[PDB]
Amino acid sequence: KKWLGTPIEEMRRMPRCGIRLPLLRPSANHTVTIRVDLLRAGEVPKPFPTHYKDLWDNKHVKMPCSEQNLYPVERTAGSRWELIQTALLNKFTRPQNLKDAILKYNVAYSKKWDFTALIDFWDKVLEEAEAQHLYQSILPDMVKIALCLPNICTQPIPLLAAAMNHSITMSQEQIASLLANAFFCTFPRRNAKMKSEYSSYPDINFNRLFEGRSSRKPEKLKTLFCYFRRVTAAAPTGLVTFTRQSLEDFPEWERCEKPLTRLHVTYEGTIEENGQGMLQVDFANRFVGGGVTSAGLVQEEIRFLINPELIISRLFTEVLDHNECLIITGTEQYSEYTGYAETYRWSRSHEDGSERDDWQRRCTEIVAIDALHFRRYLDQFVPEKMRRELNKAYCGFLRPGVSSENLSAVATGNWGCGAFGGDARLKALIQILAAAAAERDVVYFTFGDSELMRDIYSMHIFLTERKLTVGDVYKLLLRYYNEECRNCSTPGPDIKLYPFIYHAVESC
Ligand SMILES: Nc1ncnc2c1ncn2[C@@H]1O[C@H](COP(=O)(O)OP(=O)(O)OC[C@H]2NC[C@H](O)[C@@H]2O)[C@@H](O)[C@H]1O
């Protein structure tokens, strides 16, 4: 069988399961950077305010176009934005031109940043006609949208700092201008290895994409240039929302009397293609987006590449703490891919068919939740660590003050179980428990592992038929830790989690 459990057709999906969205309006906990009174289907949003307003402080993005973005001139102060304009407005005919341009306003990194991948992409991968299109058309249009920034991003953008429950809704056009700036590496205070202020934020400037000779760089660049060509040729018209969510109160899991919810589990398909209208899980790093702007190319980075609007979260999203997540609604898919990791390839341009909601956001909700990175297998069965993963997933899944009927299914899979070393069977149970507490169903993609599909299905049906509650199951996990893990002095326990559970339940 290719899938097991509840038929997928019986699962909830947006926009049809959603409550009617309230009127989009700015408030204390929601920054909105466009004219809501003028928001209209098929029209490019109008920025609010009309003219550029600048904040250069501890609580906001430091814009490249700030009048406070200054550089010491050899002993005076000069405008970095003027320097950027001067640098980027020359014609490029060879890759060195682009490097020299970028380095003019990054003089301190002129020996630290490597541009080999950029040069090799342009000179040694691209055909002549492709190179020419790059430097005659794509790059100069990217410069122009980048330098429009003060006309496009007129409103200060608040940092989504630790412990803030806050949303930012901006236009895709606004995101394009900002991401063109990141490509040209124009964001100040985001470069130094010994940086203090932004040391708790991810990289945003794209310099590490131009590094080294990994054969995956041409594929990353092609995916991004597909995006940049699309958004500079024709301005996108939708909005995107970025929400930091920090929960205070977490369940007493051992006491949770909620029953398990429904499961569909399948070894075919992916979260992004087959999770339409469902809460899509991003298997995140705490620094959101992971290595997308450097050498990362697994689940999170592939999603950030094919939906590049995700990357901008890096500009304003502080490292996630154990009780936090980031929820992004409205990103658009611009590319298709084949492969994964060192076999990843840009396939072709994608024409996103998603409907938009009443706020003109693509009906695509993605949550970044970072699992723990386990160095040793048994580490993950320690109860503090099991509880941490439950609470993380719960925060990702829970939507405060929304009823169950209006909650889509969760589209997830092997969270924390590739690069992060987790056990899939344990995490699957953890996600099922968290989903149950949040009152959502689970659509679980095993990414080609048919045996894991059967195993997750069988356990889930076994616990459901026996009517075990979230608490009953969590207690079983604690039992497995005490009996099989706590003073197991060897690398692997004597018996595995699922057989333990079956035996513990049937003999009771
Ligand atoms: N598109 C897609 N759909 C479903 N399942 C997938 C997909 N891509 C990968 N997978 C499965 O999910 C598994 C976990 O993916 P991975 O990217 O390794 O997630 P981790 O949580 O272990 O790693 C997180 C870290 N890597 C990048 C992040 O920024 C973190 O640094 C992986 O081994 C596959 O079995």
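Chain A is numbered as in Swiss-Prot; the shown residues are, in order, 451-524, 530-963.
Note that Cβ sites are derived from N, Cα and C of the backbone, with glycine treated the same way.
The active site feature in Swiss-Prot is assigned to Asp737, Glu755, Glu756; the stated evidence is experimental evidence. For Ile726, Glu727, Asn740, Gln754, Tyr795, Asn869, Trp870, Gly871, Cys872, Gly873, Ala874, the entry in Swiss-Prot reads substrate binding site. Quoted from Swiss-Prot, the note attached to the mutagenesis of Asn740 to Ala states: Reduced poly(ADP-ribose) glycohydrolase activity. Quoted from Swiss-Prot, the note attached to the mutagenesis of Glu755 to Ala states: Abolished poly(ADP-ribose) glycohydrolase activity. Annotation of the mutagenesis experiment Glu756 to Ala in Swiss-Prot: Abolished poly(ADP-ribose) glycohydrolase activity. Looking at Swiss-Prot, you'll find the mutagenesis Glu756 to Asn noted as follows: Reduces hydrolase activity. Mutagenesis annotation in Swiss-Prot: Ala874 to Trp, described as Reduced poly(ADP-ribose) glycohydrolase activity; the structure shown retains the original residue. The annotation that Swiss-Prot gives for the mutagenesis experiment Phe875 to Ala reads: Abolished poly(ADP-ribose) glycohydrolase activity.
Features recorded in Swiss-Prot, as mapped to the structure shown.
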{"residue": "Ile726", "record": "substrate binding site", "DSSP (3 states)": "helix"}
{"residue": "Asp737", "record": "active site", "DSSP (3 states)": "strand"}
{"residue": "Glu755", "record": "mutagenesis position", "DSSP (3 states)": "helix"}
{"residue": "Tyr795", "record": "substrate binding site", "DSSP (3 states)": "coil"}
{"residue": "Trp870", "record": "substrate binding site", "DSSP (3 states)": "coil"}
{"residue": "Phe875", "record": "mutagenesis position", "DSSP (3 states)": "coil"}
Just checking: Cα distance in Å between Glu524 and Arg530, the two residues bordering 5 missing ones?
5
Work through the recorded positions one by one (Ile726, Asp737, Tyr795) and name whichever has its CA nearest to the CA of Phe875 (mutagenesis position).
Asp737
Considering only the recorded positions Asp737, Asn740, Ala874, which fall within 10 Å of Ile726 (substrate binding site) when distances are taken between Cα atoms?
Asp737
Spatial neighbour of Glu755 (mutagenesis position) that is closest, considering only the recorded positions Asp737, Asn740, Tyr795, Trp870, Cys872 and their CA atoms:
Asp737
Can you give me the Cα-Cα distance between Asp737 (active site) and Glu756 (mutagenesis position) in Å, rounded to a whole number?
9
Length of the line joining the Cα atoms of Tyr795 (substrate binding site) and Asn740 (mutagenesis position), in Å:
17
Across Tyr795, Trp870, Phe875, listed as recorded positions, the smallest other-CB tally within 10 A is for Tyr795
Out of the recorded positions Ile726, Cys872, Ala874, the residue with the smallest number of other Cβ atoms within 10 Å is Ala874
On a count of neighbouring CB atoms within 10 A, which of the recorded positions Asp737, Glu755, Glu756 is highest?
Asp737
Can you tell me how far the Cα of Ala874 (mutagenesis position) sits from the Cα of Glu756 (mutagenesis position), in Å?
12
How big is the Cα-to-Cα gap, in Å, between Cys872 (substrate binding site) and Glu756 (mutagenesis position)?
15
